[PDB]
Number of protein chains: 2
Amino acid sequence: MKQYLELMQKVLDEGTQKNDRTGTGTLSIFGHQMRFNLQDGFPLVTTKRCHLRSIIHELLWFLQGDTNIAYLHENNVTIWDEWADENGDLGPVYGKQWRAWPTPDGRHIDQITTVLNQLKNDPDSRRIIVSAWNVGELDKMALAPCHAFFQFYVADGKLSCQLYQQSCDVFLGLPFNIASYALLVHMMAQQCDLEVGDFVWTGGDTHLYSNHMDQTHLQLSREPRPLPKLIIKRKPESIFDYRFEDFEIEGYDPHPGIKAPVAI
Amino acid sequence: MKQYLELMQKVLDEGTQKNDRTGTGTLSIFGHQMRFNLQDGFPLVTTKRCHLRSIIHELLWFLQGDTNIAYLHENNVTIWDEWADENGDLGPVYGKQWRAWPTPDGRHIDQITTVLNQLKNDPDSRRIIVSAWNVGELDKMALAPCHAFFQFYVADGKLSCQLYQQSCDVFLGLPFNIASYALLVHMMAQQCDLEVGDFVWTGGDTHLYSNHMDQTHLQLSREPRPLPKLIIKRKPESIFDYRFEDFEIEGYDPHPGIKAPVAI
Ligand SMILES: C#CCN(Cc1ccc2[nH]c(N)nc(=O)c2c1)c1ccc(C(=O)N[C@@H](CCC(=O)O)C(=O)O)cc1
Ligand SMILES: C#CCN(Cc1ccc2[nH]c(N)nc(=O)c2c1)c1ccc(C(=O)N[C@@H](CCC(=O)O)C(=O)O)cc1
């Protein structure tokens, strides 16, 4: 999108060369922010074809509080394969923290449920937050959450959401996350009878991997196309009852997909 | 400061009227980010006199893991009085989460020391984070932490830090928070033998209380003066051994102070 392409160019122009845990190398900048007015259309990138299938099942997978990739396989999404253990477990990542954050005294907190109730009973709240950054359980995760802190905000019937992404793979992960959260916002707005507002993206260590230069240059020379339109076919009785079939994207005409190796 | 004044003018121009848990009412925007290059000078607002005494002692208090106001009283700092209970207790807030986040298995994580160790041995890590947003203990806190998530970053021998402030009182609280973290950055940098880089401030619900409007316009009519200089007269053995007297602020010639009420 114009904002996304602009960020890519910034990394290439101002990025600092860094050696990462994978040994591949990265171009990096620290601190950036983009805003997507959801009224203008769904923020699914068009300068490269994105697969909405894996994006939607992952989100539904999170909402169920599931951390085993079994469900993702049932739907042919393999984005989490290389971090799962021999049994397909990732540890207490996203899904677990969102649905049942463990307290030191044994109880459990369902942040999604509390968020739903805050939006309905106390929309003006300044602490409508979901955090996946559970310090005392990080060592148990097969990987540290790269998008671990987000906040909802309501003003004039509109529902907005800001996501702080501490670590960000610009080429592979970013397009995925923008679409994923814009999706959650639409879902939330529907369950709470609100209009969709803005999706604010805030980055920390925002990088571009060394073996992605070519693909980035290719994508940068393409012209962005009008954003698609998200359509929700039916309104389920809760935020936990959605299915892949309920979503329909419309008017999505992207440039051809771009293959790129993942840094493991 | 230029950036601060521009933020204020921004919430006044694009802000929406909202109500809050107190009943005062606020003018508010959602999503903002500004950067401070710490080598340009120490970011202490000059368009009104600020209280260094209070800012320094609060930070030293946090670093010790203290959550009782006794220490602050021994040094004539009353900024926390309204929220302390009969015994001076605030519950497990900033100081406790920073130095001793409780895990489910009975352990406690000292985030400050772990971050110091990461800055020395793994400065390229993208997980150099400190969080005060302990979902499992929110109900024991006198207040919900408003500046609960920050990240460190190293590049070209310079230490940077980004704070995500979910709820920000722009008139009263922002000047304090900006100076507080800028100070933490200097202390961190001195302990790791790094130079200071940027301080990036990102806000969620960024607001101005209704009864701060006249004071805001009064301040907006002033010309920011040159930024002061921070001089550290000693290099303590640890990040935990700093004293109020180790710090010297030079060239601080601010406009007169502007009094305003705190919305409890
Ligand atoms: C972010 C995120 C989600 N993820 C999983 C993922 C990977 C690393 C992480 N790292 C961290 N720290 N946190 C995470 O949550 C995390 C999640 C993704 C993984 C791969 C692709 C990917 O390979 N995309 C390719 C091919 C997609 C396909 O199979 O069709 C592409 O062309 O886009 C996208 C998203
Ligand atoms: C942020 C923060 C720290 N704090 C404490 C404080 C107060 C409310 C909070 N509210 C929330 N949600 N989170 C917090 O962490 C929090 C912290 C401050 C409190 C008062 C002043 C204040 O009244 N400043 C006035 C008077 C100063 C004085 O003379 O004593 C001024 O003129 O500046 C500044 C900082």
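For all residues, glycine too, the Cβ spot is worked out from N, Cα and C.
According to Swiss-Prot, the feature active site, nucleophile maps to A:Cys146. Under a cutoff of 8 A between CB atoms, and with a sequence separation of 6+ in the same chain, the neighbours of A:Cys146 (active site, nucleophile) are A:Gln165, A:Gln166, A:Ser167, A:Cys168, A:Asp169, A:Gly173. Mapped onto three states, the DSSP output places A:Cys146 (active site, nucleophile) in coil.
The annotation (6R)-5,10-methylene-5,6,7,8-tetrahydrofolate binding site is assigned in Swiss-Prot to A:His51, A:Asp169, A:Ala263. In the three-state DSSP classification, A:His51 ((6R)-5,10-methylene-5,6,7,8-tetrahydrofolate binding site) falls within coil. Residue environment of A:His51 ((6R)-5,10-methylene-5,6,7,8-tetrahydrofolate binding site) contains 12 other Cβ atoms, counted within 10 Å of its Cβ in all protein chains.
If you draw a 10 Å sphere around the CB of A:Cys50 (mutagenesis position), it holds 19 other CB atoms from the protein chains shown. A mutagenesis experiment is reported in Swiss-Prot for this position, A:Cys50 to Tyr, and the note states: Shows 0.2% of wild-type catalytic activity, but substrate affinity is not affected.
In Swiss-Prot, a mutagenesis experiment is listed as A:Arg126 to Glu, annotated with the note Shows 2000-fold decrease in catalytic activity and 600-fold decrease in affinity for dUMP. Around A:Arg126 (mutagenesis position), taking its Cβ as the centre, 24 other Cβ atoms fall within 10 Å, counting all chains.
For A:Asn177 (mutagenesis position), the count of additional Cβ atoms within 10 Å of its Cβ stands at 17 [all protein chains shown]. Listed in Swiss-Prot is the mutagenesis experiment A:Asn177 to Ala, annotated as follows: Shows 200-fold decrease in catalytic activity, 20-fold decrease in affinity for dUMP, and 10-fold decrease in affinity for mTHF.
For ligand 1, no neighbouring recorded positions occur among A:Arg126, A:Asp169, A:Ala263, by Cβ distance under 6 Å. Here the recorded positions are A:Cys50, A:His51, A:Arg126, A:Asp169, A:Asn177, and the ones sitting under 8 angstroms from chain B, going by CB atoms, are A:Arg126. Each residue contributes its Cα atom, and for A:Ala263 ((6R)-5,10-methylene-5,6,7,8-tetrahydrofolate binding site) and A:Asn177 (mutagenesis position) these two points are 17 Å apart.
Taking CA atoms as the reference points, A:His51 ((6R)-5,10-methylene-5,6,7,8-tetrahydrofolate binding site) and A:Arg126 (mutagenesis position) are 34 Å apart.
Here the C-alpha separation of A:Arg126 (mutagenesis position) and A:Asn177 (mutagenesis position) works out to 23 Å. Between the CA atoms of A:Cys50 (mutagenesis position) and A:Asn177 (mutagenesis position) there is a gap of 11 Å.
Each of the binding-site residues A:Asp169, A:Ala263 was scored by the number of other CB atoms within 10 Å of its CB, and the largest score is that of A:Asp169.
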